[PDB]
Amino acid sequence: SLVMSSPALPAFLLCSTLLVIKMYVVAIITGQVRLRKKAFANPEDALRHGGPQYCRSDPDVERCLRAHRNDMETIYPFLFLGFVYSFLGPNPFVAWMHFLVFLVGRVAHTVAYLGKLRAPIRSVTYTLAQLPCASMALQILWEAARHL
Amino acid sequence: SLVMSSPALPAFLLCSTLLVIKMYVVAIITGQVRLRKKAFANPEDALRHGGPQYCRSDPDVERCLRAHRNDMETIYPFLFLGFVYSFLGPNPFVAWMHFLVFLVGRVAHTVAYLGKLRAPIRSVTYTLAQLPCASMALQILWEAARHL
Amino acid sequence: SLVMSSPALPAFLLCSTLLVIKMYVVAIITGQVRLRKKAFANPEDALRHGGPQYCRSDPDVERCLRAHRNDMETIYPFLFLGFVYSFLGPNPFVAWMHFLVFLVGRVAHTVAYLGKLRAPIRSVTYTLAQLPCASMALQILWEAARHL
Ligand SMILES: CC(C)(C)C(=O)NCc1ccc(Cl)c(C(=O)Nc2ncc[nH]2)c1
Ligand SMILES: CC(C)(C)C(=O)NCc1ccc(Cl)c(C(=O)Nc2ncc[nH]2)c1
Ligand SMILES: CC(C)(C)C(=O)NCc1ccc(Cl)c(C(=O)Nc2ncc[nH]2)c1
Ligand SMILES: CCCCCCCCO[C@@H]1O[C@H](CO)[C@@H](O)[C@H](O)[C@H]1O
Ligand SMILES: CCCCCCCCO[C@@H]1O[C@H](CO)[C@@H](O)[C@H](O)[C@H]1O
Ligand SMILES: CCCCCCCCO[C@@H]1O[C@H](CO)[C@@H](O)[C@H](O)[C@H]1O
Ligand SMILES: CCCCCCCCO[C@@H]1O[C@H](CO)[C@@H](O)[C@H](O)[C@H]1O
Ligand SMILES: CCCCCCCCO[C@@H]1O[C@H](CO)[C@@H](O)[C@H](O)[C@H]1O
Ligand SMILES: CCCCCCCCO[C@@H]1O[C@H](CO)[C@@H](O)[C@H](O)[C@H]1O
Ligand SMILES: N[C@@H](CCC(=O)N[C@@H](CS)C(=O)NCC(=O)O)C(=O)O
Ligand SMILES: N[C@@H](CCC(=O)N[C@@H](CS)C(=O)NCC(=O)O)C(=O)O
Ligand SMILES: N[C@@H](CCC(=O)N[C@@H](CS)C(=O)NCC(=O)O)C(=O)O
């Protein structure tokens, strides 16, 4: 198998795929909140589900969208950075720690966001998860630059 | 060529690249709608194109933005999942079917969204396209876990 | 090192990683503007930082969000396209030029957007940066199709 290309790769692929699934869960939650609160973005959706007055914004829907957007602002870069980083021959335990901190940080972020936990709990989880991303980015920069 | 690294890779690269181009088309459509409806997000844009009153929201512009955002919520994960999945030695025909269902589902989604087709046509196309993504995610999880 | 897999790869990894860091800078700027202008998206954030009246929109915050979103609409596709393109054996100088035009175009885009430069400066930087992306997409299409 080509997953054995690098010692850190399986750990990366596990954490990244779990986080993609976690984003899919947010998407599903968003849809279920739209239906339960009857708050649709489109008139065609609203007319199917009770009438044109249900084409409206809702605070819980907007919150779900913000969590999903923040995921796109953070998890997508990790998908790129963590993949490249996996092939730079990092220490397996150190790599594991990078991936685990991001995984735990991001899962905690979604729980804090959707669960409406007091500030700055969500903010701290964002910063915590950004740390391994910043670390990997710098390491990729050094490897790329030295190979020019 | 390194496209011959795996039998499923060319099919993946064709479908993914077509979908990226499809996202670029949505971006172009969005810009053209902004100009035609004179609905700009920025005062500097508005002042160039008729005056400050044209810094305003528009339902068709917002619809275009929603289609583009939904693309980012779905196609970007596919770019990651489908790439990794291509290297897991899946059955070539089965892999083809995963990529084709996503491609057809997503193109149909954009047509349904921008064309304002009746509910739940758009919703169904989203769910249909998510199926192969869910499938690939699970398969990656198993391969990653078994290599830890 | 696996960065020596293709002659164009180090150039790609340098430009892409710089652009991811550039997106992180936009995220940080956004947060700092929220705090300085006291414009928070969440009631829990607002109550921590002065009261419920500070859960409000702000034009500068919205501008930052638009720049970040446009980055997601353009840089993320480049991360995929440029990576694949790096392995298609392109002319090293030609590949360099693709990556440099995108890097300069996108950095200029963020400066033009956040700096509120007159139209159509921002619009032109977007189009300029899309050119190498369009080029790479077509090249990937040809390579993928010919390997089917
Ligand atoms: C799980 C997910 C699809 C994300 C969701 O809950 N979306 C909310 C949602 C929003 C607007 C509409 Cl119109 C529907 C709808 O009716 N859908 C449908 N009807 C029959 C089959 N499918 C659903
Ligand atoms: C195709 C795409 C670029 C996505 C589009 O249609 N954007 C809408 C758009 C929005 C605001 C402005 Cl200010 C312009 C504009 O004037 N642009 C320009 N002028 C000269 C060269 N370029 C265009
Ligand atoms: C740099 C970045 C994190 C992106 C930023 O400036 N965010 C703005 C922001 C928005 C809402 C809140 Cl509630 C905070 C906050 O208090 N955060 C915090 N307190 C203690 C530790 N961390 C910050
Ligand atoms: C990956 C998906 C994680 C979903 C986490 C959802 C956390 C729900 O948490 C709930 O939030 C409610 C407010 O939204 C509160 O009223 C409840 O007390 C709380 O249990
Ligand atoms: C947003 C603020 C994050 C700052 C923390 C930076 C993360 C540290 O990252 C470290 O950088 C060093 C120098 O590049 C490298 O030698 C290490 O391998 C790397 O772990
Ligand atoms: C990848 C880009 C696909 C673009 C699909 C656009 C579909 C346009 O479809 C059009 O939508 C209009 C409302 O928006 C309707 O008035 C028209 O009847 C319909 O033909
Ligand atoms: C959103 C709901 C989607 C549920 C459909 C799941 C897609 C099925 O996916 C299947 O999963 C099996 C077990 O992991 C694997 O053995 C198969 O290879 C895979 O095709
Ligand atoms: C990657 C991050 C790039 C940040 C570029 C910020 C450019 C700031 O530019 C500033 O913009 C202000 C309006 O916003 C103007 O009042 C100032 O004249 C101008 O210097
Ligand atoms: C948005 C408008 C962009 C149009 C510019 C297209 C970029 C040109 O791209 C070129 O395409 C040729 C044919 O596919 C290839 O032979 C070249 O390698 C490629 O550089
Ligand atoms: N787009 C973000 C940029 C800054 C950011 O990612 N902040 C973190 C920590 S405060 C966050 O959880 N933001 C909430 C959000 O993105 O909706 C924002 O507007 O807040
Ligand atoms: N962000 C999505 C999450 C759920 C989703 O992706 N739903 C599908 C099927 S109903 C969709 O086409 N949503 C429309 C959209 O994202 O604008 C939303 O708010 O609806
Ligand atoms: N989502 C974009 C699609 C078109 C686009 O990317 N336009 C460029 C050049 S005018 C841009 O800088 N748009 C500003 C933005 O996305 O906020 C939009 O609404 O404008």
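Chain B is numbered as in Swiss-Prot, which gives 5-152 for the residues shown.
This deposition comes from X-ray crystallography, 1.8 Å.
Even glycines carry a Cβ here, placed using N, Cα and C.
Annotated in Swiss-Prot:
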- B:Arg38, B:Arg73, B:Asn74, B:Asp75, B:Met76, B:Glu77, B:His113, B:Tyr117, B:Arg126, B:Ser127, B:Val128, B:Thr129, B:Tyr130: glutathione binding site (BINDING)
- B:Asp49 to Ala: Loss of prostaglandin-E synthase activity (MUTAGEN)
- B:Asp49 to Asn: Loss of prostaglandin-E synthase activity (MUTAGEN)
- B:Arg110 to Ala or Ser: Loss of protaglandin-E synthase activity (MUTAGEN)
- B:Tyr117 to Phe: No effect on protaglandin-E synthase activity (MUTAGEN)
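Structural mapping of features recorded in Swiss-Prot.
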residue	record	contacts (Cβ under 8 Å, 6+ apart)
B:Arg38	glutathione binding site	B:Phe44, B:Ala45, B:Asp49, B:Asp62, B:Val65
B:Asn74	glutathione binding site	B:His113, B:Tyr117, B:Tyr130
B:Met76	glutathione binding site	B:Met27
B:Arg110	mutagenesis position	B:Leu23, B:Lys26, B:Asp75, B:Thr78, B:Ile79, B:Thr129, B:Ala133
B:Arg126	glutathione binding site	B:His113, B:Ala116, B:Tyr117
B:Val128	glutathione binding site	none
Residues among the recorded positions B:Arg38, B:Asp49, B:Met76, B:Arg110, B:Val128 that border ligand 11 - Cβ under 6 angstroms, in sequence order: none
Cross-chain proximity of recorded positions to C (CB under 8 Å), evaluated over B:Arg38, B:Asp49, B:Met76, B:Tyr117: B:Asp49, B:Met76
Other CB atoms, at most 10 A from the CB of B:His113 (glutathione binding site): 25
Among B:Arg38, B:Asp49, B:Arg110, B:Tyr117, B:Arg126, the recorded positions whose C-beta sits under 6 Å from ligand 1: none
Cα-Cα distance, maximum over B:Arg38, B:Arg73, B:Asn74, B:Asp75, B:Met76, B:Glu77, B:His113, B:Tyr117, B:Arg126, B:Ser127, B:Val128, B:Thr129, B:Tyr130, record's glutathione binders, Å: 28
Recorded positions satisfying Cβ distance under 8 Å to any chain A Cβ, from B:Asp49, B:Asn74, B:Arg110, B:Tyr130: none
Assigned element (helix, strand, coil) containing B:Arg126 (glutathione binding site), judged by DSSP: helix
B:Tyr130 (glutathione binding site), number of other Cβ atoms within 10 Å: 21
Cβ neighbour count (within 10 Å, all chains shown) around B:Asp49 (mutagenesis position): 20
